[PDB]
Amino acid sequence: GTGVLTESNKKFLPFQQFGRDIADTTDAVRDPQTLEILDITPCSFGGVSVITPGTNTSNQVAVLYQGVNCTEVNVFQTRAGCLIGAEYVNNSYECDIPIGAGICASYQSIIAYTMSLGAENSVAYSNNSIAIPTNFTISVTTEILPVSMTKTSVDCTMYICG
Amino acid sequence: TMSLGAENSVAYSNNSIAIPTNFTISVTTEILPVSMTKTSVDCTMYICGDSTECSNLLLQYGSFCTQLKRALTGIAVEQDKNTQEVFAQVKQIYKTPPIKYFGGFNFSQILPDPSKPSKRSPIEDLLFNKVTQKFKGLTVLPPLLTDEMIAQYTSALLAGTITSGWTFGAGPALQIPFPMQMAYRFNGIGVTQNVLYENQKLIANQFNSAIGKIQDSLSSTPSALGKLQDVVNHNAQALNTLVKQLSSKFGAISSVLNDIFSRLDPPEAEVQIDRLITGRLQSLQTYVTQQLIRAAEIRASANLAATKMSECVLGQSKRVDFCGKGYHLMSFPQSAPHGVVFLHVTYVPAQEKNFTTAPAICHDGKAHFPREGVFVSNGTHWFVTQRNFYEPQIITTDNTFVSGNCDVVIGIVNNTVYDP
Amino acid sequence: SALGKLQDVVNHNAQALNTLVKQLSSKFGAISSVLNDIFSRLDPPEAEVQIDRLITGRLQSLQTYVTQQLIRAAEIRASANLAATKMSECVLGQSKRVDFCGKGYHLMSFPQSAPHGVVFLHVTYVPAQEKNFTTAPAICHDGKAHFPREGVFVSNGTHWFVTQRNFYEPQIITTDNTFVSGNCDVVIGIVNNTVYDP
Ligand SMILES: *[C@@H]1O[C@H](CO)[C@@H](O[C@@H]2O[C@H](CO)[C@@H](O)[C@H](O)[C@H]2NC(C)=O)[C@H](O)[C@H]1NC(C)=O
Ligand SMILES: *[C@@H]1O[C@H](CO)[C@@H](O[C@@H]2O[C@H](CO)[C@@H](O)[C@H](O)[C@H]2NC(C)=O)[C@H](O)[C@H]1NC(C)=O
Ligand SMILES: *[C@@H]1O[C@H](CO)[C@@H](O[C@@H]2O[C@H](CO)[C@@H](O)[C@H](O)[C@H]2NC(C)=O)[C@H](O)[C@H]1NC(C)=O
Ligand SMILES: *[C@@H]1O[C@H](CO)[C@@H](O[C@@H]2O[C@H](CO)[C@@H](O)[C@H](O)[C@H]2NC(C)=O)[C@H](O)[C@H]1NC(C)=O
Ligand SMILES: *[C@@H]1O[C@H](CO)[C@@H](O[C@@H]2O[C@H](CO)[C@@H](O)[C@H](O)[C@H]2NC(C)=O)[C@H](O)[C@H]1NC(C)=O
Ligand SMILES: *[C@@H]1O[C@H](CO)[C@@H](O[C@@H]2O[C@H](CO)[C@@H](O)[C@H](O)[C@H]2NC(C)=O)[C@H](O)[C@H]1NC(C)=O
Ligand SMILES: *[C@@H]1O[C@H](CO)[C@@H](O[C@@H]2O[C@H](CO)[C@@H](O)[C@H](O)[C@H]2NC(C)=O)[C@H](O)[C@H]1NC(C)=O
Ligand SMILES: *[C@@H]1O[C@H](CO)[C@@H](O[C@@H]2O[C@H](CO)[C@@H](O)[C@H](O)[C@H]2NC(C)=O)[C@H](O)[C@H]1NC(C)=O
Ligand SMILES: *[C@@H]1O[C@H](CO)[C@@H](O[C@@H]2O[C@H](CO)[C@@H](O)[C@H](O)[C@H]2NC(C)=O)[C@H](O)[C@H]1NC(C)=O
Ligand SMILES: *[C@@H]1O[C@H](CO)[C@@H](O)[C@H](O)[C@H]1NC(C)=O
Ligand SMILES: *[C@@H]1O[C@H](CO)[C@@H](O)[C@H](O)[C@H]1NC(C)=O
């Protein structure tokens, strides 16, 4: 097997040789020479995602490694993973490119910020105050809805054999 | 043999009616899932793992796991869009006034609690407490909106629907005192405002008692949140089944790639590996299709939840039973893990009473019809009263309208009509 | 980027067909992916097995495409049912459902056709230029409480009027736009004012 051998707090019985998890995979082992219990963890693994602002605008990119601590590889640490190539900003804006756990990045260089929920607006409420409109505004909005997709038919014999 | 329900027979007769003389403010809950866990699968790790020659054998098979990655990314972005549509419906974060006095109504249970470090109302905290690793390329992506932002949207919607009625959902937010908003809501369902203004204390007490009973009932029944628990259960058990399928023989001589490689020469090792990888690809295809179907169902549920949020909350809905049993008044949303919980406040009549009714009153050869109510009679006199409440009033010429002579309608009765 | 949905439909179908076509050039683990080559290079005893593997792979791929098409068709049918509902309600009438036919109060809508879809033009009414006022629930007058029939009592500071909820149209409080119900002892917040009688 392959992994990271670490000290195990698990206590095998004297006849116990292997340890297994719920997934029925090896996780704890007993050393034949010196009778000690060791853990096995798979080597740090994760997917790679590329944040790009569009090739038309520029070419700079910031890469996010999913589910890895930043110490196991302009570096930022998020809940989604380790984010490199982008700088974290205390400011807040709307979400431009989603990342995860409330973090969104955009191009201004590349900046990563916590997404903004909306404009704060406290309304003055009191038990003897009402507000009545004095004017109006006719608004026109659009709404696009797909209806039918393209009808296709296959010829099995010619596709399979020909 | 199951019994459909208790026998009942309303004493229908030719000229009798029943009119409520009392009401009962009722609060009901409705639980709706919104999104499930966003998962992404890895092709090479799941199919065999760390064998480079295995990857060489796989890459010539086709671009199947490319399609699988595409489909799972589509599902994930669909989940995020579902949450956005359900919750992100207001572009401002409304904030409740510091002094929380709304004419006797007590919103402590649903308003955010600053004492808690999580900034959540007791109801949603109970919901969170009432709902309950090792991966081989099986990644779980985090949702874009954390729980705190969802609670923030819920608080904003609550503040908007308490301070400014339903006006904030159709333009700028216009403040209005809460008792007048409630009187407006009764006037929406055909009951005049005086009924509220003469019963404000009783209505407030009933509302508080109902909301307390709802909190207690959620605290007691553990099976109420099944519609949310089963989503997590389904996802977890499907993932566990997929993991278990990894160590399946699939007709090969052994279930271990390394053992097959070591103990067998390439001639038949190739055939064994082909069988194994085909079986694993088939299992992964089945899992992906199951995930797609579940995503479609959850998206339908999320669209229904968005419609409920838009109609029952942001306004008042006259659709029957769409926002709770009884006449709808207003509803309060509450956040929940992978879903949303509504608190429908509804008006329910009670304590009906028999009366003798007539279609019209003949007087001076003229037939007087009720303008907004219904003619009743306690036995001797005749009054006109609103349909949903017993509010007897002396019949006059301003709450009735004349139409034709009194020899054409059927069942007309003789009486006088006072003129002010 | 306004027409994202229809473009997504077209692109999804095009890329699905493209992937299905490109699936032909896959060996599926067979020594070749051409019928004639396997027919000419090998005799039936193992060419049969090779052809079996190839045809099984191709059928599996095509069936996967069919299932994907079925799921997408179900989604499109749901969207089309929603579109039919929107037409029948917002276009052929007026809707009291909030945000169903556009943000704000709905007035009327116009349809427009589009490739593989339909586009609506929701004409909606939006209030603006709000102004605060001091209001009372009811008016006590000679021991009788007067409630508005449809408006709400407002006051600029010295005089009281009744006006409709959605627009500021002040009116003199008379006995025809108010209805009496009981005395002014039980209503909480009632104020004092005269009620003109024509
Ligand atoms: C209500 O709003 C409309 C526009 O929203 C106002 O009409 C504008 O009035 C100004 C001042 O006379 C003109 O310069 C503009 O050209 C008008 N706009 C249009 C489109 O004609 C209207 O005056 C407002 N009414 C009140 C009472 O405030
Ligand atoms: C008052 O209404 C009740 C029902 O709301 C009537 O009770 C039923 O009346 C019918 C006809 O008189 C009887 O056949 C039923 O047996 C009655 N129900 C029961 C449970 O006994 C009642 O009769 C009405 N009374 C008046 C004076 O109208
Ligand atoms: C209308 O119904 C309400 C609630 O059912 C009644 O209020 C109750 O009245 C009784 C008798 O005075 C009290 O013992 C209860 O404590 C009251 N309940 C509450 C919640 O306050 C009310 O009396 C009924 N009115 C009529 C005319 O029947
Ligand atoms: C609104 O509801 C809250 C919660 O039920 C009430 O707070 C309770 O107050 C009583 C008496 O002061 C205490 O015995 C309870 O322990 C309180 N509840 C909790 C959860 O601590 C509150 O009094 C109600 N009314 C107002 C105006 O807030
Ligand atoms: C039906 O209601 C009317 C009006 O409430 C009653 O008429 C009055 O009833 C009160 C209470 O009994 C008496 O003090 C008045 O003298 C009655 N007025 C007249 C002109 O008679 C009537 O009694 C009620 N009928 C029944 C059968 O209850
Ligand atoms: C209501 O009153 C009218 C007039 O007072 C009644 O009409 C009379 O009915 C009697 C009985 O058949 C006739 O002899 C008269 O010729 C009728 N006069 C007119 C002008 O129509 C009527 O019958 C009464 N109906 C009820 C239900 O009391
Ligand atoms: C009507 O009056 C109220 C208070 O008299 C206004 O509420 C305040 O408005 C100012 C305007 O910028 C804000 O700075 C305050 O913060 C508001 N008060 C509170 C407690 O938040 C209200 O804005 C007025 N209405 C209009 C349309 O201007
Ligand atoms: C509130 O509105 C009333 C109605 O217009 C105002 O009363 C009039 O005010 C104008 C201008 O001040 C005078 O020319 C009229 O003579 C007033 N009419 C009456 C019957 O008094 C009143 O002034 C307004 N209040 C405020 C504070 O502006
Ligand atoms: C509205 O008018 C009534 C009667 O004109 C006022 O009632 C009087 O209130 C004073 C002050 O408490 C008492 O001394 C009188 O005995 C009351 N008379 C009656 C007939 O009720 C009432 O106060 C007025 N409203 C306000 C807000 O002042
Ligand atoms: C109105 O609210 C104020 C504080 O906002 C409170 O002191 C007062 O008692 C309330 N009065 C009524 C009639 O609600
Ligand atoms: C009213 O209905 C009863 C049956 O409940 C019937 O016997 C009677 O004839 C009806 N009266 C008229 C005027 O039709």
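To match Swiss-Prot, the residue numbers of chain A are left as they are there, and the shown ones run 548-620, 641-675, 691-744.
The deposited model was determined using electron microscopy, 3.7 Å.
Any Cβ shown, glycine's included, is placed from N, Cα and C.
Feature annotations, reproduced from Swiss-Prot:
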type    : residues    : note
VARIANT : A:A570 to D : In strain: Alpha/B.1.1.7
VARIANT : A:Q613 to H : In strain: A23.1
VARIANT : A:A653 to V : In strain: 19B/501Y
MUTAGEN : A:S673 to A : No effect on O-glycosylation by host GALNT1
VARIANT : A:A701 to V : In strain: Beta/B.1.351, Iota/B.1.526
VARIANT : A:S704 to L : In strain: Omicron/BA.2.12.1
VARIANT : A:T716 to I : In strain: Alpha/B.1.1.7
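The Cβ of A:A653 (variant position) has 25 neighbouring Cβ atoms from other residues within 10 Å, across all protein chains displayed. Its own atom aside, the Cβ of A:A701 (variant position) has 8 Cβ atoms within 10 angstroms in the protein chains shown. Listed variant positions: A:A570, A:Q613, A:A701, A:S704, A:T716. Those with a CB under 8 Å from a CB in chain B, in sequence order: A:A570, A:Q613, A:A701, A:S704. Checking the recorded positions A:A570, A:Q613, A:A653, A:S673, A:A701, A:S704 against chain C with a Cβ-Cβ cut-off under 8 Å leaves no residue at all. In the three-state DSSP reading, A:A653 (variant position) counts as coil. Closest to A:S704 (variant position) by Cα-Cα distance, out of the variant positions A:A570, A:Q613, A:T716, is A:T716. For A:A701 (variant position), the nearest of the recorded positions by C-alpha distance turns out to be A:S673; the candidates were A:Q613, A:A653, A:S673, A:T716. A:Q613 (variant position) falls within a strand when secondary structure is assigned with DSSP. Of the listed variant positions, namely A:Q613, A:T716, the sparsest CB environment within 10 A is found at A:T716. Take the CB of A:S704 (variant position) and look out to 10 A: across all protein chains shown you find 15 other CB atoms. Its own atom aside, the Cβ of A:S673 (mutagenesis position) has 17 Cβ atoms within 10 angstroms in the protein chains shown. Around A:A570 (variant position), a 10 Å sphere centred on its CB holds 16 further CB atoms from the protein chains shown. Spatially, by CA atoms, the variant positions A:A570, A:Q613, A:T716 include one closest to A:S673 (mutagenesis position), and that is A:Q613.
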